[PDB]
Amino acid sequence: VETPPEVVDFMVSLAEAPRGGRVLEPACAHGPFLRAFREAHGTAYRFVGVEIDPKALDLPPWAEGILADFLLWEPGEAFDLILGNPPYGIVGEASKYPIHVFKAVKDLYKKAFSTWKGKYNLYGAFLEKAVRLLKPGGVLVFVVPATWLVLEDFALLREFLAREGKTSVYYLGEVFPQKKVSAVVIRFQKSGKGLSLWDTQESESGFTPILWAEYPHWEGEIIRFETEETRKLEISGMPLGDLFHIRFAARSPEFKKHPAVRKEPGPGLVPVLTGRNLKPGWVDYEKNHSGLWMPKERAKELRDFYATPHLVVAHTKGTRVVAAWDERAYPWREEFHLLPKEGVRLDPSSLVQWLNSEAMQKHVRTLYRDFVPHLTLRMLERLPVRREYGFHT
DNA sequence: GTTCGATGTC
DNA sequence: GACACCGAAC
Ligand SMILES: NCCSC[C@H]1O[C@@H](n2cnc3c(N)ncnc32)[C@H](O)[C@@H]1O
């Protein structure tokens, strides 16, 4: 991976270190950040780079090169400035995940990192590691995916950062050519507290940061681009999640194992539905995208709630709210399934038209832009609903 | 019981 | 450039 020059130059403008200060680049390869910071701020620092691949490591002689897994690396002294672009990726089995390490190494990661949660990500580990290796008052400048702002895998990371110092987040979006990742820059300083959220505008040479909002009391809550529009909507309405039990569909292997599930259409078999069957305001009951068929009346053996018509909301159509009422009660292999809480009664058509409204599409795009290519549970449960828009107690 | 994607597909 | 994983992982 190459970090585009304008991205590097932006990060370097946010980078500060005392003269004589220790300046580290994790996962450095040839050390573009060390080169760039030296170019900009001068020669009077101790430059250090850590690189796991002896073939990749190629620092200039003025910098100390270290052959090490940065995540397991225990240097003698902490650092004044840490900058770079860590590896992004989930550590898992090669058939599904891009990061492949010997099980014992992954075990060491889980052991070393307090923020490690769920499948997690190499970049979350690099972020926590960077903070633990920082002197008080020390500065971190990383470019990472936006996903940590909102995702549950990084809930510990956000809490960690919020208690460890002060955090500035700069949204860049999709800045890496021929590479599908919405990026942010994090400038973290190991002192003080609070979050600052910034937008950016692209310049000829770098990025111009524009302050969006401040949260001096941030404790690790999800990070969103809130406006007066999004705030009014939320305070005026009820959150969807106070009205509904929200579940996800049974997964592919759960259908695979089921003794009445077939790979072929036939007598008394209904398609197992996917996200492609879910449409704004309706369901495609015909087309099969799963490769799986089963008897409709046996669906409830996977999930109880497949037995009754209920609200289905999309998960993988980007940051959007695509909802339908499944009136036929089919087996689903995908999507959110929302079942009314005790005492909650619904008007399915009003609720579906409200959730599919352009007003709603705007609301979620404002808040979550393109951090993730999903509508997540965290987003969905916070969708505001008024009783006129299809619920009563 | 459900999450996540330096991506894949078209 | 729109719209989707799907199953290993916990
Ligand atoms: N900084 C540019 C992208 S990150 C990719 C680089 O980081 C290196 N890398 C990946 N994992 C590493 C680790 N755990 N410790 C040090 N370097 C690592 C790779 O060898 C590669 O050179």
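To match Swiss-Prot, the residue numbers of chain A are left as they are there, and the shown ones run 21-413.
Method on record in the header is X-ray crystallography, 2.1 Å.
Cβ coordinates are placed from backbone N, Cα and C, and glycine is handled just like the others.
Sequence-distant contacts of A:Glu71 (S-adenosyl-L-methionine binding site), defined as residues of its own chain at least six apart whose C-beta falls under 8 angstroms from its C-beta, comprise A:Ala47, A:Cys48, A:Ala49, A:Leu77, A:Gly85, A:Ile86, A:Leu87, A:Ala88. According to DSSP, A:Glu71 (S-adenosyl-L-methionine binding site) sits within a strand segment. The S-adenosyl-L-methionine binding site annotation in Swiss-Prot covers A:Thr23, A:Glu45, A:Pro46, A:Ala47, A:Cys48, A:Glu71, A:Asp89, A:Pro107.
Long-range Cβ contacts of A:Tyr108 (mutagenesis position) within its own chain (separation 6+, distance under 8 Å): A:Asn141, A:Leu142, A:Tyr143, A:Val164, A:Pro165, A:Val201. Quoted from Swiss-Prot, the note attached to the mutagenesis of A:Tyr108 to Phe or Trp states: Essentially wild-type activity.
The note that Swiss-Prot attaches to the published mutagenesis A:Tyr108 to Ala or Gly is: Drastically reduces enzymatic activity; KM for both DNA and s-adenosylmethionine is not significantly changed.
Taking a C-beta cut-off of under 8 Å and a sequence gap of six or more, A:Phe196 (mutagenesis position) has these contacts in its own chain: A:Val21, A:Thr23, A:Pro24, A:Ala203. Record note (Swiss-Prot) on the mutagenesis of A:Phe196 to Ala: Drastically reduces enzymatic activity; KM for both DNA and s-adenosylmethionine is not significantly changed.
Here Swiss-Prot describes A:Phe196 to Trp as a published mutagenesis experiment; the accompanying note says: Essentially wild-type activity.
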Densest Cβ neighbourhood among A:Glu45, A:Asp89 (binding-site residues), 10 Å radius: A:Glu45
Those binding-site residues listed as A:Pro46, A:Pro107, and which of them has the most Cβ atoms within 10 Å of its own Cβ: A:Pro46
Neighbouring C-beta atoms (10 Å sphere around the C-beta of A:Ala47 (S-adenosyl-L-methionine binding site)): 21
Secondary structure at A:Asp89 (S-adenosyl-L-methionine binding site), reduced by DSSP to three states: coil
Secondary structure of A:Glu45 (S-adenosyl-L-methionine binding site) (DSSP, helix/strand/coil): strand
